[PDB]
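What follows is a single structure, and I will ask about it in a moment.
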Amino acid sequence: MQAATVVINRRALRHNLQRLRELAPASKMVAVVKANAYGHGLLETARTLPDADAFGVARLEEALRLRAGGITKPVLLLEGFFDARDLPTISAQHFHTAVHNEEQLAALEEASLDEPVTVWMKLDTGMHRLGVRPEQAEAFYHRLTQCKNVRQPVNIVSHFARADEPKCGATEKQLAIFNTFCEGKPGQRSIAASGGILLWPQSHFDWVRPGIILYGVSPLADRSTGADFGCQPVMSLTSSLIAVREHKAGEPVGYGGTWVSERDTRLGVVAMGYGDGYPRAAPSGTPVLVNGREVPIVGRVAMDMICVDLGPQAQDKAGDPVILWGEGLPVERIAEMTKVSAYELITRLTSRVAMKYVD
Amino acid sequence: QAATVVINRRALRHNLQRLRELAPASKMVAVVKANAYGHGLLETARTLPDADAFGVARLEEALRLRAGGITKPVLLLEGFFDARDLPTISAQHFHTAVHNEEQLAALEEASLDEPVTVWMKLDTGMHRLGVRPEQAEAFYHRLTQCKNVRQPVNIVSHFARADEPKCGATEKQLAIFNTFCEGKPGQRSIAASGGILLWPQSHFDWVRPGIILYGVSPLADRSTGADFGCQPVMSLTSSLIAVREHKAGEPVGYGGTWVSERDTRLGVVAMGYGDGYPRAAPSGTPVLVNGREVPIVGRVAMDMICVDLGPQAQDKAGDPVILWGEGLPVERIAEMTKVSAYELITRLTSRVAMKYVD
Ligand SMILES: *Cc1c(COP(=O)(O)O)cnc(C)c1O
Ligand SMILES: *Cc1c(COP(=O)(O)O)cnc(C)c1O
């Protein structure tokens, strides 16, 4: 049998890259594949995409696994290097690197590398997470232009904190700061990720960094899916029923007796739980497809099972196909229901689920 | 240097035996399903050669144990999902639960080189898996007539509200489990972590410690493992990748969600929900930077968490961070975030590096 499994549609990956090239026609693409490619598989997502102009990661650990798998494209270390000793590996492997502190800068100033590196000076434009603050960037930037160990020109990168909230002037204030600093300077400019791409065409610049939207899921703080932008659900979280049992009115199902039935019915048990990555927070009523027909979750979601209400004479039975989200059921619909972010839903999965790749 | 789960092997064996002291007349089924609750399926098994069996959710998982060289009986807590799977289960000497018609009919007509040991799963109130009572003495009788089943047929069940001693769920559930097992040979087992600690009349022949085995309390009452003499096994650790200046009135994070009322210094941790850390963590949650507790400030993110260090603080990129672990029980983090400790330690991704000490 099949319990739990993530089916990855390679043909949809393929298409949202293109579809994103159509939305940001004058910008190069940095396919963001950090965190095991948002739960879709780091190496397999990269291999699905010989077209990305580059690949973005969080950590080096992650870039090095690309290389190990045979991926040859430029890989962008979005957060940089964490230790000055990895700078020889960086230049060897031809990684590009963000530089946000004076430890990473100082480390490039002094290191003796065989080849210079390509760098992006992270500028803090309003997120206040990583990056050099404005009042500090002009001097930091100038030191990078004088490194013989950095490739000229120095590129400039930044990130939006609230691009999915078009009504607050957040984004437009970051853009103002970004534009002021990049005035008169060569080399290139990122600042846009999924939101900036979809919603702010004035912050496409030279390179855009699609992450969540790449996978056909939406960045947005509302009920838009990837299909709202012509982008196609990459992932399908699937499993199977391992039991179909009789149940009676007034009887609770499961831990804490969270749900009590008002009628005699039949309950289905799914080989899926939080030990696989399915949200334990999922409330009774959350939709799940059993044989393609929606049924509600009844009870607490356990570590490796989920109960659903099939009906008093349903004909489903152990072994039948279950879809937690995918074709027929977006992850955005499971996010609105659960109250969990689609970003977390597709990404915080464990190693217990099998990975399948299709097309 | 970064996201890492440190597993204390010493605390793990302290707990198994702590638990044999609490349930002195019962044999131990070390529950290691879901990658041993975060901790590592096979390495948790190899740390406990002593325990009397291992429990898993799926057959996949049992097979992975045999592949690593583990040889204690393994108990398939949910049984087998396909009949073509009886032959493997028989040869590999996996013990199984039997809760439905399909599984029983499979046992009835398989041909097998050896008989398989079985635990009939009885639904005593949880209404999740198991044969209902009106229906169980037949189910039962058919299993004792299998020559494919090693006699006697054992009986297993599970509590749905053992952590709520004030409601009569458990004692309703035990009443049923006891009426059915009247007069029948073969082992009995119904207790997991909660039943073991709060209900000694429920220990019977075998108890199945799961969460407590890892030194974490199963009650959402604010107690720890230590509260039962059990030592925490897991420490979710990482490092700071930046220490930056920040000013009063400035926000931080997705949705500028925390705004500072002072000039301070923020630390950035190489930890996010892409690692398994709850995105739901509110500003406030405790982190330990440099063995000193600091609050999370801002939304948590795929790969970085910001903390408030202080205007003048001398923490430095590179420095050690503990999400939970020694200075910081996972139960404290569960109270501050409203997640279950069960989910916190288990729903981690594959990006966590695993360390084993002692
Ligand atoms: C992860 C990340 C991205 C992608 O963002 P999405 O909203 O998922 O598209 C782009 N850039 C940086 C700096 C990131 O850390
Ligand atoms: C997983 C499980 C356990 C162990 O539960 P804890 O609450 O962690 O003690 C024991 N028995 C069964 C039937 C289970 O599914």
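Here Swiss-Prot sets the residue numbers for chain B, with the shown residues being 2-359 in order.
From the backbone N, Cα and C atoms, a Cβ is placed for every residue, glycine too.
OK, Swiss-Prot features for this one:
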{"type": "ACT_SITE", "residues": "B:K34", "note": "active site, proton acceptor"}
{"type": "BINDING", "residues": "B:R129, B:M303", "note": "substrate binding site"}
{"type": "MUTAGEN", "residues": "B:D164 to K", "note": "Reduces catalytic activity. Slightly reduces affinity for D-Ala and L-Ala"}
{"type": "MUTAGEN", "residues": "B:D164 to A", "note": "Slightly reduces affinity for D-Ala and L-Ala"}
{"type": "MUTAGEN", "residues": "B:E165 to K", "note": "Reduces catalytic activity. Slightly reduces affinity for D-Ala and L-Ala"}
{"type": "MUTAGEN", "residues": "B:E165 to A", "note": "Slightly reduces affinity for D-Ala and L-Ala"}
{"type": "MUTAGEN", "residues": "B:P219 to A", "note": "No effect on catalytic activity. No effect on affinity for D-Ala and L-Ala"}
{"type": "ACT_SITE", "residues": "B:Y255", "note": "active site, proton acceptor"}
What three-state class does DSSP give B:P219 (mutagenesis position)?
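SS state of B:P219 (mutagenesis position) = coil.
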Nearest by CA distance to B:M303 (substrate binding site): which of the recorded positions is it, out of B:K34, B:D164, B:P219?
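If we rank B:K34, B:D164, B:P219 by Cα distance to B:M303 (substrate binding site), first place goes to B:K34.
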I'd like to confirm something. Which of the recorded positions, B:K34, B:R129, B:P219, B:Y255, has a Cα closest to the Cα of B:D164 (mutagenesis position)?
B:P219
When C-beta separations to chain A are restricted to under 8 angstroms, which of the recorded positions B:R129, B:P219, B:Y255, B:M303 qualify?
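In terms of proximity to chain A, the recorded positions that count are B:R129, B:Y255, B:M303, given in sequence order.
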Quick check: of the recorded positions listed here (B:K34, B:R129, B:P219, B:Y255), which one has the Cα closest to that of B:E165 (mutagenesis position)?
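Its closest listed neighbour, by Cα, is B:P219.
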If you draw a 10 Å sphere on the Cβ of B:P219 (mutagenesis position), how many other Cβ atoms land inside?
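Taking all protein chains shown, B:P219 (mutagenesis position) has 24 Cβ neighbours within 10 Å.
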Neighbour count, 10 Å Cβ-Cβ cut-off, for B:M303 (substrate binding site): what number do you get?
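Other Cβ atoms found within 10 Å: 21.
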Compare the C-alpha of B:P219 (mutagenesis position) with the C-alpha of each of the recorded positions B:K34, B:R129, B:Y255, and give the closest one.
B:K34
So if I take the recorded positions (B:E165, B:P219, B:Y255, B:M303) and measure from each Cβ to the nearest atom of ligand 2, which come out below 6 Å?
B:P219
